[PDB]
Amino acid sequence: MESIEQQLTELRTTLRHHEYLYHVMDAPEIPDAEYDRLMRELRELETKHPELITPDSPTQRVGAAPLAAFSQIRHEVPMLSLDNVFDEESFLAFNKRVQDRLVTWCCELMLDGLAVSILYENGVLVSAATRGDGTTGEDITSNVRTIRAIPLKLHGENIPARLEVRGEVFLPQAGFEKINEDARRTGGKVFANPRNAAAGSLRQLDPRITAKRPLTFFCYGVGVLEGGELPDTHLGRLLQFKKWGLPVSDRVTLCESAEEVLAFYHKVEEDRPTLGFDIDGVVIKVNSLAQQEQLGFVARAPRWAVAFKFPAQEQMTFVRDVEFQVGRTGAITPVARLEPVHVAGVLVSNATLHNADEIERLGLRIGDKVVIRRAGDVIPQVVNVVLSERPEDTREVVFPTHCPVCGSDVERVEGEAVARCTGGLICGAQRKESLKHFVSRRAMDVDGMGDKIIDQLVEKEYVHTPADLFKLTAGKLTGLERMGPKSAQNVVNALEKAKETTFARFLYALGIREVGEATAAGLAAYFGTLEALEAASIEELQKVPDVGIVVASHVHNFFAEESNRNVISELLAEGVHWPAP
Ligand SMILES: NC(=O)c1ccc[n+]([C@@H]2O[C@H](COP(=O)([O-])OP(=O)(O)OC[C@H]3O[C@@H](n4cnc5c(N)ncnc54)[C@H](O)[C@@H]3O)[C@@H](O)[C@H]2O)c1
Ligand SMILES: [Mg+2]
Ligand SMILES: [Zn+2]
């Protein structure tokens, strides 16, 4: 289409743009898979037109320049990247190229974190650096000493006088999710994924910040080596590092054929959801150091290793709509409907938006291109909007003011992330739990109205509100499973007796959000009657001891919703009774 010269400048500009956001800012806008796609396109163009490769092309360079706000460390041996493949056929082609230019493979989990180079002198940790641009990195020595998995001293015989240990610092998934949940609720930085949370946690001027983040580390390789020797195979070196106290993954594996490599790759992909940390693939390395040294390096990567990538855990797609799911207790979760896309190999077409505050934090509009993440058998999540690709036609996301299931008021209370349907007494989405609550022991306490009886009444649409329970005839109950004429009359009798209650237990039975047994008793004692309570403003409700803004808001919004007032009127009409004050 466009001239090859225009294609080249566009690709180089785009790749550097995202390299800056990823390597320098730990804040990428596009998925790793999209960057990898663009890099493949540039590689294909340069392979067809090798005369157009420049020494500063992204295919010839590593990482990004180190932040000058950090002290800087010149690696004593260059740090590089890895060239990659995405399918078995391409790995086999790499295997053949290697065989024809010289084999045992040392095969390792490819950890999705950031690279670090740790210098030990006489077995003592003396410095540690990020990769930077492969020549100069950022001094993160103080930060690395907060990482328990990285030893400060090596213990053993034959420790070389000077040794750079290289490995990946990374942040397990549970630690990542905690950091992001906290950040969403406090206004801090929300990270795209564990890689970026690990990088941002590590690359702190103040190491006390790093120390509070659950970073860990695995070794994977060697930089400078002086004043001593190491084993003559890569796995041998890793096992020596392990003996000296450095952390080595228990999945490092030898393979004596290309087909063994494929078997390991596929088992690791199968085991991926169980590991507790992100891996973007497996790294496959010529095991013999002599063979590694013969093959050497190109500008960006070794010629003796390949990153065999998995289908990526983040992908981009378009938001076609936003649906608002109503949960069993009235929570309204915004869920994006998406153009279908495979994430980590699994076809998905929705993703959670968490809540209304998160929609606003994202800046999401219908029609946006978004990054979504799926790591495990869970609903995917929207990560961010790809704002640089926002179409000219997008639509505002209007969070519902009324429940999409029952039409009752939706409530959002300041400081609370979750919006809720207020119509707990009528909402179909809440009906099973609301009726079970209503007849429970500390509420109306109806003998024989068990969960399986309630389930049938709801599923057959025989009951829609708690008032309908008192309208049940013995004949209608008899028609249910688990019910006979005797138990049907038993529960009709039990419902008639249950009309005798207290103001506190009736209030508790209504199922207002956050109103526990003690709060119900306090509201009943303060206001004395239902008429006084149902009239109270939020400020009036806040007068009550142990009732704050959240409970006051829920109570006021509950009684302001017409469907609740209608059910309460019906309950009184059916004869529910409590003592006057
Ligand atoms: N989303 C974006 O905008 C964006 C931008 C630039 C780069 N990236 C991502 O960065 C990567 C490309 O750059 P890169 O140089 O960081 O490459 P990489 O992470 O794909 O491969 C090289 C790295 O693998 C790491 N590694 C992990 N486990 C290893 C093991 N067992 N043995 C050896 N090395 C191991 C090393 O730190 C090494 O630097 C791709 O994942 C790319 O998608 C993303
Ligand atoms: Mg990486
Ligand atoms: Zn509702």
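All residue numbers given for chain A refer to Swiss-Prot; the residues shown span 1-102, 108-586 in order.
Looking at the header, which is where the method is noted, we find X-ray crystallography, 1.6 Å.
Cβ coordinates are placed from backbone N, Cα and C, and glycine is handled just like the others.
One entry in Swiss-Prot concerns the mutagenesis experiment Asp32 to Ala or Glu. Its note says: Reduces nick joining activity by 99%. Quoted from Swiss-Prot, the note attached to the mutagenesis of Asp32 to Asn states: Reduces nick joining activity by 91%. The NAD(+) binding site feature in Swiss-Prot is assigned to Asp32, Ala33, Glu34, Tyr35, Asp36, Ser81, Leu82, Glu113, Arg136, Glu173, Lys290, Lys314. Swiss-Prot lists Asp36 to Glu among its mutagenesis entries, and the accompanying note reads: Reduces nick joining activity by 96%. Looking at Swiss-Prot, you'll find the mutagenesis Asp117 to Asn noted as follows: Reduces nick joining activity by 99.9%. Under mutagenesis, Swiss-Prot gives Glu143 to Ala with this note: Reduces nick joining activity by 48%. Quoted from Swiss-Prot, the note attached to the mutagenesis of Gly172 to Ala states: Reduces nick joining activity by 64%. Here the residue is the original one, while Swiss-Prot reports the published mutagenesis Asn198 to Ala with the comment Reduces nick joining activity by 74%. Under its mutagenesis annotations, Swiss-Prot gives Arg208 to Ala, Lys or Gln the following note: Reduces nick joining activity by 99%. Listed in Swiss-Prot is the mutagenesis experiment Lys290 to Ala, annotated as follows: Reduces nick joining activity by 87%. Swiss-Prot gives this note for the published mutagenesis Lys314 to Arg: Reduces nick joining activity by 95%. According to Swiss-Prot, the Zn(2+) binding site annotation covers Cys408, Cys411, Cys426, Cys432, on the basis of experimental evidence. As a published mutagenesis entry, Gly455 to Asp or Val appears in Swiss-Prot alongside the note: Reduces nick joining activity by 95%. Under its mutagenesis annotations, Swiss-Prot gives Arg487 to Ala the following note: Reduces nick joining activity by over 90%. Mutagenesis annotation in Swiss-Prot: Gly489 to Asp or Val, described as Reduces nick joining activity by 95%; the structure shown retains the original residue.
What Swiss-Prot annotates, mapped onto the structure for a quick look.
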| residue | record | CB count, 10 Å |
| --- | --- | --- |
| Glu34 | NAD(+) binding site | 19 |
| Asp117 | mutagenesis position | 23 |
| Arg136 | NAD(+) binding site | 24 |
| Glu143 | mutagenesis position | 22 |
| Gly172 | mutagenesis position | 24 |
| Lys290 | mutagenesis position | 21 |
| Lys314 | mutagenesis position | 20 |
| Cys426 | Zn(2+) binding site | 31 |
| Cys432 | Zn(2+) binding site | 24 |
| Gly455 | mutagenesis position | 15 |
Flanking Cα pair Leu102 / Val108, between which 5 residues have no modelled coordinates, distance in Å: 8
Mutagenesis positions compared (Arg208, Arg487) - the one with the fewest other Cβ atoms within 10 Å: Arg487
Residue, out of the binding-site residues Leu82, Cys408, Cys411, whose Cβ gathers the largest set of other Cβ atoms within 10 Å: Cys408
Contacting recorded positions, sequence order - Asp32, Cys432, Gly489 vs ligand 3, Cβ under 6 Å: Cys432
Any further residue of that chain within 8 Å (Cβ to the Cβ centroid of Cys408, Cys411, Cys426, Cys432) of the recorded Zn(2+) site: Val331, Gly335, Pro409, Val410, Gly412, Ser413, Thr427, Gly428, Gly429, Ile431, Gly433, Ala434, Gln435, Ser568
Recorded positions near ligand 1 among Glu143, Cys408, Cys426, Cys432, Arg487 (Cβ under 6 Å): none
Cβ neighbour count (within 10 Å, all chains shown) around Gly489 (mutagenesis position): 11
The one of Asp32, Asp36 whose CB sees the fewest other CB atoms within 10 Å, among these mutagenesis positions: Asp36
Rounded distance in angstrom between the Cα atoms of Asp36 (mutagenesis position) and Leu82 (NAD(+) binding site): 12
Minimum Cα separation from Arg487 (mutagenesis position), reported as the residue among binding-site residues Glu34, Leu82, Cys408 that achieves it: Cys408
C-beta crowding around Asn198 (mutagenesis position), within 10 angstroms: 23
Cα proximity to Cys432 (Zn(2+) binding site), best match among mutagenesis positions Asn198, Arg208, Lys290, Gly489: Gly489
